[PDB]
Amino acid sequence: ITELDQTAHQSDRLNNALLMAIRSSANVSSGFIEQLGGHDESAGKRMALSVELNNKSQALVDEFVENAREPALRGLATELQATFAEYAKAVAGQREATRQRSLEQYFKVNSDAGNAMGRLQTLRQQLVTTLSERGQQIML
Amino acid sequence: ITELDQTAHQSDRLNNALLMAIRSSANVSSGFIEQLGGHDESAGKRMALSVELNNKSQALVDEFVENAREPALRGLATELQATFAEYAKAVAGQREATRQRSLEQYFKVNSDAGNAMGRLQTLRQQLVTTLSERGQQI
């Protein structure tokens, strides 16, 4: 029954990582809105929240890769880690666009992140399916 | 295996509902900045996506809560229903502010929204853990 809890924790890492990665990009936009409204300190707070959420998401993504040992899982896990690196740099580019106070630059790397996020969602769906297949197999 | 397939469907309803709810508010803040930059066509598209995502995730949460009859679940399922009702109330306020293009209105509910998503995340974990235990209770 130890192997089942291990699969469930891989599932939680995956679902938590994606949720916090989306939150992180959302907080960048909220920070940019605060700055355009004259609240530079609250913009600073939202920037810190975005980096925090992104760093936690990255920690969970790497934990998932490290604890992935089933061969049907590791090929996708590598893809998830590479694709998340893409998403992180785009969110970093969003925080940098906030720094420039450049709006048209913000829209460019915002589309970047949404593009990479769309591929993270497809990868998450494959891994959840691989994970829960493995869990159901242990039970049968 | 039918009782196991329903705890599987229940976890899928919950995980999808959260992902779409977080995406719904992210589209509103992205839409709001797009209005500030003059990208009004794009912002209108983000608002339509946010309303559709809110509608589907509300439908998934509703179905999840109504099917959560188990005693270890009912309390947490009620907490999710309450928490999600207060999240949709804040994201709807973010959308109202963006349509009115009011920075003042946006700043009233933007913290309400973001805070509740963290709690949604917390409750998802507590619920999936309880569902995973009932699933292996077989």
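Since chain B takes its numbers from Swiss-Prot, the residues it shows come out as 49-186.
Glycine residues also receive a Cβ, built from the backbone N, Cα and C atoms like all the rest.
On its own chain, B:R71 (mutagenesis position) has B:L97, B:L101 as residues at least 6 apart in sequence with a Cβ closer than 8 Å to its own Cβ. One mutagenesis experiment catalogued in Swiss-Prot, B:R71 to A, is accompanied by this note: Abolishes binding of all ligands.
Among the features that Swiss-Prot reports, 3,4-dihydroxybenzoate binding site is placed at B:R71, B:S72, B:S73, B:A74, B:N75, B:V76, B:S77, B:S78, B:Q169, with the record citing experimental evidence. Under a cutoff of 8 A between CB atoms, and with a sequence separation of 6+ in the same chain, the neighbours of B:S77 (3,4-dihydroxybenzoate binding site) are B:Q142, B:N158.
If you look up Swiss-Prot, you'll see B:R71, B:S72, B:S73, B:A74, B:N75, B:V76, B:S77, B:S78, B:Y135, B:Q142, B:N158 marked as L-quinate binding site.
Summarising the annotation, Swiss-Prot assigns benzoate binding site to B:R71, B:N75 and lists experimental evidence as the type of evidence. DSSP classifies B:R71 (mutagenesis position) as helix under the three-state reduction.
Over all protein chains present, the Cβ of B:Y135 (L-quinate binding site) has 28 other Cβ atoms lying within 10 Å. Mapped onto three states, the DSSP output places B:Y135 (L-quinate binding site) in helix. Taken from Swiss-Prot, the feature salicylate binding site covers B:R71, B:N75, B:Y135.
Under 8 Å, Cβ to Cβ, and six or more positions away along its own chain, B:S73 (mutagenesis position) finds B:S98, B:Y135, B:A138, B:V139, B:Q142, B:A161, B:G162, B:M165. One entry in Swiss-Prot concerns the mutagenesis experiment B:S73 to A. Its note says: Abolishes binding of quinate and protocatechuate, and shows reduced affinity for benzoate and salicylate.
Among the sequence features in Swiss-Prot, the mutagenesis site B:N75 to A is noted as follows: Abolishes binding of benzoate and protocatechuate, and shows reduced affinity for quinate and salicylate.
Sequence-distant neighbours of B:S78 (mutagenesis position) (same chain, 6+ apart, CB under 8 A from its CB) are B:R94. According to DSSP, B:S78 (mutagenesis position) sits within a helical segment. According to Swiss-Prot, the mutagenesis experiment B:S78 to A carries the following note: Does not significantly alter binding of benzoate and protocatechuate.
According to its DSSP assignment, B:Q142 (mutagenesis position) is helical. For the published mutagenesis B:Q142 to A, Swiss-Prot gives the following note: Strong decrease in quinate binding and small decrease in affinity for salicylate.
Around the Cβ of B:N158 (mutagenesis position), the number of neighbouring Cβ atoms within 10 Å comes to 27. According to Swiss-Prot, the experimentally introduced change B:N158 to A is described as follows: Strong decrease in quinate binding and small decrease in affinity for salicylate.
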Would you mind listing, in sequence order, any of the recorded positions B:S78, B:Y135, B:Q169 that have a CB less than 8 A from a CB of chain A? B:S78, B:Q169
